[PDB]
Structure formats: C-alpha cells, structure tokens
Amino acid sequence: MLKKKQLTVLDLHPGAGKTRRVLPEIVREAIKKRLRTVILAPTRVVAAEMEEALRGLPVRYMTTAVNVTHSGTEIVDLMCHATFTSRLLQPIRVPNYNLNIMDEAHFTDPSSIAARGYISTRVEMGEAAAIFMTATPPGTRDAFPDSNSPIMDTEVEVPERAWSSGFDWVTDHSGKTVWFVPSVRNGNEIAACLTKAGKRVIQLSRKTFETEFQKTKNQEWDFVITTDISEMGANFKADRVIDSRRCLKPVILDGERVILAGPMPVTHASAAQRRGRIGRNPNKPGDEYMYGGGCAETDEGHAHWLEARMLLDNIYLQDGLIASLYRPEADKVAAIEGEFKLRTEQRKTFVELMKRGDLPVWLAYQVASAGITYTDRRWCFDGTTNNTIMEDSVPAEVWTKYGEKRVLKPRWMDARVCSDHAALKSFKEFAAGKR
Ligand SMILES: [N]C1=N([C]C(=O)[N]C2=[C][C]=C(F)[C]=[C]2)[C]=[C]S1
C-alpha cells in the first residue's frame, strides 16, 4: 500500500470504519516508515472528526477548524481538498509528499477532481504513493451497497414543493430525518412547509455548512434539509433519509455562459452516499431510506470536470508537463490538456478571483484570460441585455465603486453567482468593489 508507484482505492462500504479505524493504522505505519504524508479532508467538519480519530498521533493540522498546539516535528500534514489545490496554484512551496491520502475521494467539486488528477499523475510518474478512501469510486453503478445494519429501501413520490395533502408518511414519523433536496431554494420551501406543520428544521448548504452543522449536536431537531454537501462524510444520528434523487448540474452553453440545468437525477455514487447516512448502527436495524427517482450518470458534461482542467493547466508539475485527470473520471470532459494554461500575471488574477473574489472557476477564468486585472469591475456591468441579473423579478442594481447606480449585467453570465439570495448578495458586493 505505502510503496512508491502505487494508488490504492480503499472501497469498504459506508460506515465500515475507513476514517476511525483504517486511517489511524495507515498514519501510524506512514510515521514508522518516515513517509512525509498528506491527509486530505473534504470539509472542515470532517477535518475536526479526523482529529478525534487521530488523537495522540503527531499530525500538523493546516486548518483553523482544529485548536491544537503543533510541536514542529510532525511529518504528517492534514488539510482540506481545496486548501491542497489552492497551495499548489499559489507561489507557496508544497512538499512533494511520499504518501497522499484522500478521504471522501468521491467529492466532485472542481478542487477535489484537480487534487485527484495531480496526485494520480505523481503516482503514474513513479514519484509517490496514494490511497483514495471512498465507498463509491468514480464509475460505481450500485446505489444500494452494504451497510452496518439492514435498511428499509422504499421507492416513493417525494415532495419538491410545499404540500397541503397526499404525503402523510413524511410528517407522521416520530424520529429524525435527513432530507436531500436538489437546491437551496427548494430546501427553503420544504423547510417552511415543515416548520408550519410544527417541525424543528435545520438547513445545510456549502456556504452555511460549518456553522449550521453544530446545531445538529447542540439542539433537538426533527428534520435536516440539505443539499448534496452532506454526501461528504457528514454524520447524523438519524432514523430516516428522504432522498429526492435530484441535483442541479452546471452546464457550459456554447462556451460563453453557465446555466444550472435540472433538477435532474443524481449519480449512483451520490445516491449510495445519501442512503449511506443511515443504517450505520448495528444495534438499530431498520433505518428507512425513501427515494423519489432513479439514478443517471449526470456527471458527463458537468462543468466541474472542465473547471478541474482549468485548475490543473495552471499547476506546475515538471517543466511544460501537465497533470491529467484521474483515469476513471477523465472521459467526463472533452478538453485539450494545456488549453487553459495562463501566463504568470493572468494566472495570479485567476487565483485571486477564486480565492478573494469567491467566483466560480469558469467565471474567474473568463475574466483572467480576457486580460482584466482583479480590481477592475467594469465587466460586471457591460454585458448584453440578456445577461441582466434579476432580483425579485426586477433588474438587480448596485452602486459601483465610482458612486453610480447601475444594473448588474455581467459580460459573462454564470448562474451560480445568483442561484440563491446569499450568492447574489456576495456577487453584488464583488461588483461594487467591496472585496
Ligand atoms: N432503526 C431504527 N429503529 C428500529 C430498531 O432500532 N429496531 C431494533 C433494535 C434492536 C433490536 F434488537 C431489534 C430491532 C427505531 C428507530 S431507528
């Protein structure tokens, strides 16, 4: 496993003990063999759970989610998938790790796909070893894998809007339910319907994840309404999962705009991870999984794989060489390796637009490749009339850094900057030059 030139996929079923049992054994062996090691966590929540499982082992936590005093003698580093990809992109020196361990290696965010591509390329070159830990590796076709205890699987119509009748089974339940919705806006509507019926609801999404997840431990709740982010190792002490089996898919149209297509079916990997939140306790057989549609390979042509190539084309590997995507997920995009490689100054703009600007990868690339500098926000206002961003069915307006009231009409339209109130508020602040 730990020998150079080897990539191992640790594919034990969900709840089999990959993080709490297998991971500390691997880390202990890596420290014994003097292997400079990196452990990659999908989120800050998982990074905190990993510290608990690794307590007593000398690990340098490169995240503010863990409060530890490092001795300076650790040869194992732990950081989030995004942090690893970010440090590779920035001028900062990243050690050439002998062993690369990725937990929740099924994560399909652009920085996670790019991290897999880089690490797998290093292993292919015979320079390093890697271990990818996931119950659902890329290409998996089984939405119903093994579990610690039997699960009641039921195909049923699941609401995606508020309802007045026809779904008594949803509210008649007396336990705790984790409900996967296709979007933040869809979750808001269902959460309001359940709150009106007397239920205590917590909502989770990528932007509110660390703060709102704490509420699942600190208070009594009846429902957790979440997007696909809870597929990445978040654990709940729940009795039931309700799964719409739907997700939004960012799609690049004619290479000039990004729309959020769907809702459409999730992959089998996503369905298995959603179901995998329950059936984890061998002492409580009969947790329920209610599912509202079929699976499909909706990752083919998904913007995230093209965005992963934009990231990889701008990471130094060796001379003019470029890291390829991890082989089982390479056909998800039709791209030319190196097509997105930027010159030094435009690359710095690209990185700053993502890191400080908080823009999606595709949108950051359009701005940087056009030769626009980070602080120049004229492009947020000079697009075509069809790129007008709407807020409450009326064009969104902002006061520019010059003091002029203008309609938000970006030269490149990426639907992710206005998919919910929180995203549109952050994009308005960016267009106004507030960051
Ligand atoms: N899962 C769930 N539930 C059911 C149960 O647990 N059951 C049992 C136990 C034990 C035994 F021995 C037998 C059975 C409820 C709620 S959640």
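Just so it is clear, chain A uses Swiss-Prot numbers, and the residues here are 1681-2115, in order.
Including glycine, each Cβ sits where the backbone N, Cα and C put it.
Swiss-Prot has this to say about the protein:
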type	residues	note
BINDING	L1692, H1693, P1694, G1695, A1696, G1697, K1698, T1699	ATP binding site
DOMAIN	1830-2009	domain 'Helicase C-terminal'
MUTAGEN	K1887 to R	Diminished RNA-unwinding capabilities
Which listed residue (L1692, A1696) has most other Cβ within 10 Å, given these are binding-site residues | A1696
Between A1696 (ATP binding site) and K1887 (mutagenesis position), the C-alpha gap once rounded to whole angstrom | 29
To test your reading of the ATP site: which residues beyond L1692, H1693, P1694, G1695, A1696, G1697, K1698, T1699, same chain only, put their Cβ within 8 Å of the Cβ centroid of those residues?
-> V1702, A1815
Give me the Cα-Cα distance between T1699 (ATP binding site) and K1887 (mutagenesis position), rounded to a whole Å.
-> 24
Counting other Cβ atoms within 10 Å of each Cβ, which of the recorded positions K1698, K1887 scores lowest?
-> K1887
Reduced to three states, what secondary structure does DSSP give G1695 (ATP binding site)?
-> coil
Counting other CB atoms within 10 Å of each candidate's CB, the least crowded of the binding-site residues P1694, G1695, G1697 is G1697
The sparsest Cβ environment within 10 Å, among the binding-site residues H1693, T1699, is found at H1693
